[PDB]
Protein chains: 6
Amino acid sequence: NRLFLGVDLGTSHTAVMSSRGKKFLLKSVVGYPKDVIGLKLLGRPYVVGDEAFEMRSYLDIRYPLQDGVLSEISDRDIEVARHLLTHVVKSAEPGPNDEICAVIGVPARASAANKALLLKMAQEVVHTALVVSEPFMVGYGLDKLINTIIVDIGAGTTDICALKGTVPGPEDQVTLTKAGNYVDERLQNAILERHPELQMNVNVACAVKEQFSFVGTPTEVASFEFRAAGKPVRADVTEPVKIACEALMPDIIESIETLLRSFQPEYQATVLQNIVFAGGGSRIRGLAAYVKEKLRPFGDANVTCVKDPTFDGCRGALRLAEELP
Amino acid sequence: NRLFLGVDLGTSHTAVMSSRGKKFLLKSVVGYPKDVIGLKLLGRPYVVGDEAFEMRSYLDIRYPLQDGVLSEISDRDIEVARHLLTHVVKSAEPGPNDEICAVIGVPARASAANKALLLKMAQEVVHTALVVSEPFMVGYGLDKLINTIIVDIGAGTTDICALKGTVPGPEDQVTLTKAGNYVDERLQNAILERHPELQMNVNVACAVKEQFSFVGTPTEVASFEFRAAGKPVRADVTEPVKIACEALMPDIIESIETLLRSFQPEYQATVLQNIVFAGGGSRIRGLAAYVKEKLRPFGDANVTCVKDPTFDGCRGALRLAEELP
Amino acid sequence: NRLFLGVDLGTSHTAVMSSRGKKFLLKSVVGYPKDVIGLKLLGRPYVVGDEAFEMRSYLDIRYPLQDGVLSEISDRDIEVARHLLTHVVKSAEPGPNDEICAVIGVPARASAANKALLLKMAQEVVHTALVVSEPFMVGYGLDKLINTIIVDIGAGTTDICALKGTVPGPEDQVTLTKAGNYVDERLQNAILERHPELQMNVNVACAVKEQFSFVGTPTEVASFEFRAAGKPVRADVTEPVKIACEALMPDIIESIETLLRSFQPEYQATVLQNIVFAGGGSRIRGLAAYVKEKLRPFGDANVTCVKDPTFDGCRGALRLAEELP
Amino acid sequence: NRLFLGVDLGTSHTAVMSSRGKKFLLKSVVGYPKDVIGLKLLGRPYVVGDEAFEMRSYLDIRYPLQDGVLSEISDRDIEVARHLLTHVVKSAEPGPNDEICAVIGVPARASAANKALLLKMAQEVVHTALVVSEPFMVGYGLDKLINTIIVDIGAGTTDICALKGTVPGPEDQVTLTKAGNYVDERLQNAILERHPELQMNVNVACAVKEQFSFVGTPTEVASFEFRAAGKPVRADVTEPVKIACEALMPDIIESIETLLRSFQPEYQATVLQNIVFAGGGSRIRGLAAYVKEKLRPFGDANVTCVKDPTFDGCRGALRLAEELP
Amino acid sequence: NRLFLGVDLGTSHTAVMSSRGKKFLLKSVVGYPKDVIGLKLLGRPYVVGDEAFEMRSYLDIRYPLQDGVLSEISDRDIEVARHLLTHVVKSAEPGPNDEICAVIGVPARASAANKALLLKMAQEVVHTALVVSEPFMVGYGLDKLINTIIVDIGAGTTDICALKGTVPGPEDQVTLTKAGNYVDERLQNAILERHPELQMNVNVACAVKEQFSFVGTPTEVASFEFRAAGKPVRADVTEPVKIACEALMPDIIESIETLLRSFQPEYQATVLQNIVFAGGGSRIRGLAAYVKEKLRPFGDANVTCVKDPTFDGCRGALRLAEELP
Amino acid sequence: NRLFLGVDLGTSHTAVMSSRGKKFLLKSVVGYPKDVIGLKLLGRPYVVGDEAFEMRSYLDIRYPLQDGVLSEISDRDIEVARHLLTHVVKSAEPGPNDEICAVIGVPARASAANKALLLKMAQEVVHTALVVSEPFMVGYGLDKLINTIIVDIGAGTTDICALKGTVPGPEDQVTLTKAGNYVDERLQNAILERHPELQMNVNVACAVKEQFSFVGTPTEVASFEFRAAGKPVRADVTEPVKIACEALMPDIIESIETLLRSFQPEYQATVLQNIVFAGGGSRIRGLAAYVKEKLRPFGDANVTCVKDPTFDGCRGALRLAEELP
Ligand SMILES: Nc1ncnc2c1ncn2[C@@H]1O[C@H](COP(=O)(O)OP(=O)(O)O)[C@@H](O)[C@H]1O
Ligand SMILES: Nc1ncnc2c1ncn2[C@@H]1O[C@H](COP(=O)(O)OP(=O)(O)O)[C@@H](O)[C@H]1O
Ligand SMILES: Nc1ncnc2c1ncn2[C@@H]1O[C@H](COP(=O)(O)OP(=O)(O)O)[C@@H](O)[C@H]1O
Ligand SMILES: [Mg+2]
Ligand SMILES: [Mg+2]
Ligand SMILES: [Mg+2]
Ligand SMILES: [Mg+2]
Ligand SMILES: [Mg+2]
Ligand SMILES: [Mg+2]
């Protein structure tokens, strides 16, 4: 028997669909206990996913992918990734006589090396595996494979991928490193710039951003409970957050504009009425409309942010390997 | 039972009439999907005609005839043509006990080799097939088979054909390569000369030309929405277009003059009052009158551009094989 | 066979648990008889523990640890500590074929020198021995190894130890010298300040404190029978005692505040709802609530004083070496 | 003083002879540098001839003649041609008091328009200029001006020209577009058909063809070093090349047959014993003999391929204007 | 009067040449004193360049460019960059009546945003400024502007730039983030993997790498004096270092291979005999030869590492704006 | 007008410098007469400084700081400290229109409470006052603010302070309680251990120590005139004294080692060549060299004991507030 997988193996969240109807999401992160006590507390030699990030306190949490690309700045990060992947496959619940055929998404324009490392690292766990551009397999998740831009803004990477009809490209892709994560790093700097007394780690501003990110007009008051020398402080982050999230957008815009001019002229109009935002960063409030406005120089853009950014990635992959060799 | 066909198998549009009252037109073009995704998008292994040119984005559209002559610069282009032809016959709707007798038009003075390739390639689909000059079978479509010039200006080829009474000639024919398509290539160069920022492919200027082509006096403002680095730009193409379409005409004129002087002197006066333009290029605005003027040195020309350039080709063929063995 | 020990080797009270179910407590103190008559009275060449402190009159009682750290301000104090330790092991009742594995607590941030001197001095008596922070092994005694402060207020030392998850720290520890004992010294001075006729030694005020210590609101009348020029005098020590015990607290508070601001901001809220007081000084009346109030500037603290301050120290140690190499 | 020129102004090579004993050949091509860097690299504002084609990399090389006819699909191509022509005259080395009388060859049956454009464009550089059929001025180059066919196969055009005695014709000429260049386009398609991994541009297959072209029997192994995804690959092109170059020949043959039947019957036997191949395409291996065989239905052809295809064109022109007004 | 500048504004080292014969190099880094004492120690409100990195101890050293791109993850980093740039211009020594025309290099395929931020930020200091690809302005520094690859491996970025003749590209560029810095991060992880007791910061391994980096065969013993718990330790880093620096190379190779296949086939051979390494990372021992070997599948590469990696960057820029508007 | 003060407010000796050139030293101690006769003898209601310690016989001498920290184990000790401080300011000789700006040193890592109590208690006497780490203000007294350890060994406290560049730390400080005084206590015990007939108070051994303290090799005979049952006895204290003063050192060493491993590895070598001993305990004979030897495991230490331990403390403070707001 055969089981196929959609694995959008994201730098922060790995989503997974299976032919047999698992949707599940998890954090792409593996906790190791830090010492012999951690090991005790944790009750197992490592954790993966959201439990790891709950116990983030007393585990060394290791993201196995940053810049989406599967990491090798340590010989350890290979073992991490093994765990992660082992765990996502295992949490697909399959066997004993189940032949796992998988689709993995990566960042578009992730090197052959890194596609090979995944591919290898999957071909350790699943027998047959397939590595495609996230943004494309998004697009393929919506039948938008034609005269379309996607802009997966994610965490690690904003990928932007003209679906210049069907061939999923490698000059029709683009990736920026300015993505979610960089917004937080920034945001944090934007808050620490103005309430210099604050403690923020990035995991804080991460959450400020998730909760109040927007662009353009501030539609409300962005008030958040930070700490300062340990003391609770409520503070206004409207302006940090504005700044932060409208620091993604320049690059995305310019890099749509760039893809747009790659399409045949007869179709550019039509492309613009197909610009998509998928992935986390596509949940920014007012994004849509901020883009529209940024693109008026190219025409009437109709920008849409997908329905459920959480799975469109895998949804696609899945459908994709519902359908071939 | 017997069914006969008029197939004006043109380089850009293949028109077809049948004895049983199909008129239909289609683009002479066959799309293949480019990759395994295309194949999916397209829903079939190839398309032919105007759907192919809609999906031009993500299909490799292959015209199977350029210079009208049926192409062999690939072993593939034979299969293309098969598809085209298969499809035009099939869209004539005939069977199961229907013996297809066909007339195909070609460019006048298309080589015996090429007439044989069609003929062969039709005798694969229809049982009995007949390949004549387009311009003649136009002329035969209007009872102008005597002391007449036609000038089929088409896409690929302008053919020009003295209907030196009845024998349809091979020194009374002429073909130029400068035809529609060459107007576009040119036009495009004429626009890209002056708004060097523009993108044009030829399929754009094609459309500029269809929409604003004229000769002589510019009767209006030729304003068109081009792209520049992706940005919409409205621009004035009156002068490009003038230039472009009055780059057909020299050769046509000289080649009428040339046919004219082939006729017996007693009749040349009379010929001139019979010059015809058939085919697409005959839709140029002001053509008629521009020719008249070009021909004053030979006399009072009365130049006419046929009633419905779309079918006169096949109309003829049809009538033609309504009437013999 | 193997026997493991929890030895909370405190500066005033050494508690001990064994795997085989001894709990016992004793005073960390060894009496030597003062002279040849003492030796006679005492019936043995030294005592250890509460009998020593009964006979405190006519023995030279030598605490072998002050500031918890095991003392070397005499070459004698090494022999003392031997006796003490010899006696606590021996009162664990083990042999003849018993291999003693021990955990000893010290003050958190006791020097490597002093951990070595214990360690040595235990590795004289037990074969394998382990020296950890008291406060941690408390915390480990309550599964509170995460986002927790403990404050062991003891006699010698108040130790305060963030259980910044599991690694038991050395910037996440703190020790103050102001602890029990310093309260008494003080208290005494606070009583001798106002009833200057009184005799107090510290061993008196030690007992006033044990009996009436509180902080904040005086919940009752602190009347105690002191002497003056030998003459019994009952006197009111409510205000001495208030003063005395609320002279611990500043430092503790400031040093919790300090540890609190060491945790990641995302968790400080959570820490505060985990502040513990263990050890003797944690028996102060109203401590809990006085702390809560001192910490309102950091949030809603939920401060708890452990269930049985007497053993939580060793309890832990025990459990701790119930569980590894 | 007077200086006369043979200029065979070919679509790929322009040869030139002068009365004063220049033979030189050059590529009919003018490089312009592409940008402000090119301009720097090139050291001059344009190049012409073989240096242009060396620097083909970083120049926009523009052939100023395709289909031999002097191009006007750009207003630029007029300036190109100026450069070319300016340069071929200038490289004839003449002045200051030298009156240049020139013979240019064109494709036989190049329109009056195009003969006028050259003629004009020469009468800009030389004072008196003469435009004749290449094939004829070849024939005139060999005293074969009688009962002769030539077949200039060139690059752009195969011209074929009955030398129906002396009047050089315009129903005794013929030109096909299928010539050299079309062999390459084809060849390339024939190689890319079978080693679909290969890169070929036409400039490659051009070179495969020059190096291995033949017809009929493959006299050797046609092995050539192509690239595939950049990787060197040696591959066998014997069958591509067969296919390609025997795709010229049908049209040539049919068009000789056609000229042949134009001659008076008494002479056709004799004509056949005079069929010539001039020009590049006449260098195909085995051509001679392949034709012979193709023409057995007409008799014993004696087909010859001229001695030095490089100059016979101009050689003629030259001689030609060594001899009149 | 006019003064022009070559500013290779690198992420670690900014080199600068002026028309008037300054070469100088500095570290691209600005030290701010950390507190009111730092300010005192430092004697000025900020430092820039190598003094900043000497005083790295007690300054907050802020690189104003990482990933070469000029940073905006802080509103501060703009002021940094101002200082840096102010300082590099000022250390060009020019005025009072000197009009500074500059060339700045960036990473090839740095966004328009970032070219604008520099450009702006230069047009604050110099009046006219120009921002080009480092690798190109290298290539232009060696007349290698044709059928050439460069691979600037630097610190931040390895840029790899086909000099596909002269137009300096934006599909003919490539940048990787795996560059010097990433080697150190890695290396450090590679050493800390094996001598887990070691302290390394990256600034250590940075120096291990500078001193012992190689690839392929270890030509010697890589012994280095690290610290462990403060204690000097000499250790062997041959294998870490191997690992580390041969973790650049995959991406570079693949991305040459990729550029190579972008060139016209006729030239790829020739390209390969032009592959350059410029910039710091080009100082790796045995690089050359390791590449050669990696590229044997594409042919005989002749890889060269430039003469003086320190200035080729600016050298170029300089020459470049020695020569135009 | 403004007058600034260096007050190194030490637990045994308070040194003071003023801007106007007072150096003076005094004992940090206030004598009160014990009774109505003392009051008569003393001639004033209290003394402060060395007269108090002369009359130590018949005054109750109260150090107002032990452990350096300003004492509160009595409500009296606040009045003491007032007197002391009143007297050190007053002996700075300033008024009537003099605004006293002061720097007071404390033990590094003295609690905020205690810094506040001084601060308060100075802001009673001087208008503006500043409380910093002694060891830092030493270091600042020698420009050694960088990659330096100091070890102030004093009386109360040995402070040890990495001058981890400029920010004066609170994890880069350390204080031990084992300092001078603890040496004496010990020494005394070391002499009473061996000449059990002796009387020593600590004030005796204090003086033995001052006079004969050394470490390592005994460079001479330590003979001193003690009493026994009142009877003068000369006795050899070489071995007591060895023992005593080499009981400081372990902790200091371990706590340098500890700070050393806190510095960045690149600098630890360099730190070691900057280890300082300031303060009284730094007068121990052979200290320097004994440390060197203790630290060989970290490298070649170059340990220096400051020039004039008496004032380096205040010297600094002074300079310090010669230089700011
Ligand atoms: N509601 C939100 N608003 C803004 N950013 C968000 C939101 N939810 C998630 N993100 C950001 O988008 C990223 C998560 O999107 P995701 O599709 O998982 O990224 P990836 O799949 O590349 O890991 C993170 O950087 C996160 O902070
Ligand atoms: N001798 C060397 N061996 C290996 N890498 C080196 C060497 N010298 C410098 N580097 C590395 O190359 C980089 C410096 O090169 P550079 O041209 O200045 O980079 P950039 O200009 O992008 O700042 C750093 O990452 C450094 O560690
Ligand atoms: N010559 C000496 N040798 C050893 N210790 C000394 C000497 N002089 C003073 N001391 C000790 O050092 C301390 C005095 O140093 P000091 O800087 O005044 O300490 P503090 O300033 O902390 O009161 C006293 O403990 C004293 O016994
Ligand atoms: Mg994603
Ligand atoms: Mg037609
Ligand atoms: Mg205790
Ligand atoms: Mg020719
Ligand atoms: Mg560089
Ligand atoms: Mg001191």
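Chain C is numbered as in Swiss-Prot, which gives 10-334 for the residues shown.
Any Cβ shown, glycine's included, is placed from N, Cα and C.
On its own chain, C:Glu143 (mutagenesis position) has C:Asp17, C:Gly19, C:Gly77, C:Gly114, C:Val115, C:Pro116, C:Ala117, C:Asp161, C:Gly163, C:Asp168, C:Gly288, C:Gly322 as residues at least 6 apart in sequence with a Cβ closer than 8 Å to its own Cβ. Residues annotated as Mg(2+) binding site in Swiss-Prot, with experimental evidence given as evidence: C:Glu143.
Among the mutagenesis entries in Swiss-Prot is C:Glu143 to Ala, noted as: Wild-type subcellular location, MamK filaments no longer dynamic. Protein polymerizes rapidly in vitro, has lost ATPase activity, filaments no longer disassemble. Only partially restores magnetosome distribution. Under the DSSP three-state reduction, C:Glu143 (mutagenesis position) is assigned to helix.
Quoted from Swiss-Prot, the note on mutagenesis experiment C:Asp161 to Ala is: Wild-type subcellular location, MamK filaments no longer dynamic. Only partially restores magnetosome distribution. Counted within 10 Å of its Cβ, the other Cβ atoms near C:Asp161 (mutagenesis position) come to 35, all protein chains included.
When other Cβ atoms within 10 Å of the Cβ of C:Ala278 (mutagenesis position) are tallied across all protein chains shown, the result is 19. One mutagenesis experiment catalogued in Swiss-Prot, C:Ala278 to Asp, is accompanied by this note: No longer polymerizes, used for X-ray crystallography.
Under the DSSP three-state reduction, C:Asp161 (mutagenesis position) is assigned to strand.
Secondary structure at C:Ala278 (mutagenesis position), as computed by DSSP, is helix.
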